[PDB]
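Enquirer: I am attaching a structure below and will ask some questions about it afterwards.
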Amino acid sequence: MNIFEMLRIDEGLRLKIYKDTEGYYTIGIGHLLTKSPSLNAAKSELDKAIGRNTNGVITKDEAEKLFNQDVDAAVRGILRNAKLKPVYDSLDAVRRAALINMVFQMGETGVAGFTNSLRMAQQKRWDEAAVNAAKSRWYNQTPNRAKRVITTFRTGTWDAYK
Ligand SMILES: [Cl-]
Ligand SMILES: [Cl-]
Ligand SMILES: [Xe]
Ligand SMILES: [Xe]
Ligand SMILES: [Xe]
C-alpha cells in the first residue's frame, strides 16, 4: 500500500464535477476546484487546470494527472513548511503517508493547526496524540476517514486500510 493507493481509497474517483461533503466544487480524486458557488467559476477553473474546454468532464487519465500533481505538491508543501518538515522527517514511512493524506485533505495550514498532537506525534506518543487528533472539527465532520488516518499514524501500519 502507499500514498496513492491510500488517498484513492479516501477520496474516490469522479469524472464529472461534484461537490464535496463541504459543498465545494471538486473533480477527480479529491481535486478541489473552487470554494465559490458558481458552477461556472468551477468549469473555468476545470478548464484552466486541464488545458482545454472540458465542459465539466475529464478522463481517467486527466484525473490521474491532477492527482499526481496534487500528491507532489503536498509532499513539497510539507517539506517546506517549517513547522511540518521536522515532524515528517522524524517519522517512519507509514506515518509519513498519514501526514501527507491529512495535508492533502486539509492544507498545510489546517494541518499546521494540530500542533498539540503534532508535537506528541513528534515525541512518539502514539496513543496520546491520536486521542488529541480526535478532538477536532476534522474528526467530527469525517469520522470514518479521520479514523483510518489517526490509526495509520498511531500504529504505523496499514491495517485501517485492509
Ligand atoms: Cl491545476
Ligand atoms: Cl468519512
Ligand atoms: Xe497530527
Ligand atoms: Xe497519531
Ligand atoms: Xe495524529
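Method of determination (from the header): X-ray crystallography, 2.5 Å.
Just so you know, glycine gets a Cβ as well, placed from its N, Cα and C.
Below, the features straight out of Swiss-Prot:
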MUTAGEN   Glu11 to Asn  Loss of 84% of enzymatic activity
ACT_SITE  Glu11  active site, proton donor/acceptor
MUTAGEN   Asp20 to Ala, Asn, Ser or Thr  Complete loss of enzymatic activity
ACT_SITE  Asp20  active site, proton donor/acceptor
MUTAGEN   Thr26 to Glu  Complete loss of activity at neutral pH; covalently bound substrate
MUTAGEN   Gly30 to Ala  Almost complete loss of enzymatic activity
BINDING   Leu32, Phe104, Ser117, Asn132  substrate binding site
MUTAGEN   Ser117 to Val  50-fold decrease in enzymatic activity
MUTAGEN   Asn132 to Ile  5-fold decrease in enzymatic activity
Enquirer: Which whole-number value in Å describes the distance between the Cα atoms of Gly30 (mutagenesis position) and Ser117 (mutagenesis position)?
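Expert: Rounded to a whole number, the Cα-Cα distance is 25 Å.
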Enquirer: Of the recorded positions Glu11, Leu32, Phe104, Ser117, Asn132, which sits closest to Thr26 (mutagenesis position) by Cα distance?
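Expert: Looking at Cα distances from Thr26 (mutagenesis position), the smallest one goes to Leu32.
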Enquirer: Among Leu32, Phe104, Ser117, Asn132, which the record lists as binding substrate, how far apart in Å are the two most distant Cα atoms?
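Expert: Of all Cα pairs among the recorded substrate binders, the widest measures 27 Å.
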Enquirer: Validating a neighbour-count step here. Other CB atoms within 10 A of the CB of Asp20 (mutagenesis position): how many?
Expert: 13
Enquirer: If you draw a 10 Å sphere on the Cβ of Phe104 (substrate binding site), how many other Cβ atoms land inside?
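Expert: Around the Cβ of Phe104 (substrate binding site), 24 other Cβ atoms lie within 10 Å.
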Enquirer: Measuring CA to CA, name the entry from the mutagenesis positions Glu11, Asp20, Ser117, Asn132 that ends up nearest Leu32 (substrate binding site).
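Expert: For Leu32 (substrate binding site), the spatially nearest of the mutagenesis positions is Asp20.
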Enquirer: Is any of the recorded positions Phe104, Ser117, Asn132 within 10 Å of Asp20 (mutagenesis position) (Cα-Cα), and if so, which, in sequence order?
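Expert: Close recorded positions: none.
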Enquirer: How big is the Cα-to-Cα gap, in Å, between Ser117 (mutagenesis position) and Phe104 (substrate binding site)?
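Expert: Checking the Cα atoms of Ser117 (mutagenesis position) and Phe104 (substrate binding site) gives a distance of 18 Å.
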Enquirer: Please check the recorded positions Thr26, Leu32, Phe104, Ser117, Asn132 against ligand 5 and give me the ones with CB under 6 A, sequence order.
Expert: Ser117
Enquirer: Which mutagenesis positions, if any, among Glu11, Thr26, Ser117, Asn132 have a Cβ under 6 Å from ligand 3, given in order along the chain?
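Expert: The qualifying mutagenesis positions are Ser117.
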Enquirer: Sorry to bug you, but what's the C-alpha spacing from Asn132 (mutagenesis position) to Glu11 (mutagenesis position), rounded to the closest Å?
Expert: 24
Enquirer: Rounded to a whole number, how many Å is the Cα of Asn132 (mutagenesis position) away from the Cα of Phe104 (substrate binding site)?
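Expert: Per the Cα atoms, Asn132 (mutagenesis position) and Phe104 (substrate binding site) stand 20 Å apart.
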Enquirer: I'd like the Cβ neighbour count for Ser117 (mutagenesis position), meaning other Cβ atoms within 10 Å of its Cβ, all protein chains included.
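Expert: Result for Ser117 (mutagenesis position): 22 neighbouring Cβ atoms inside 10 Å.
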Enquirer: State the count of C-beta atoms found within 10 angstroms of the C-beta of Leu32 (substrate binding site), not counting that atom itself.
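Expert: Other Cβ atoms within 10 Å of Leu32 (substrate binding site): 16.
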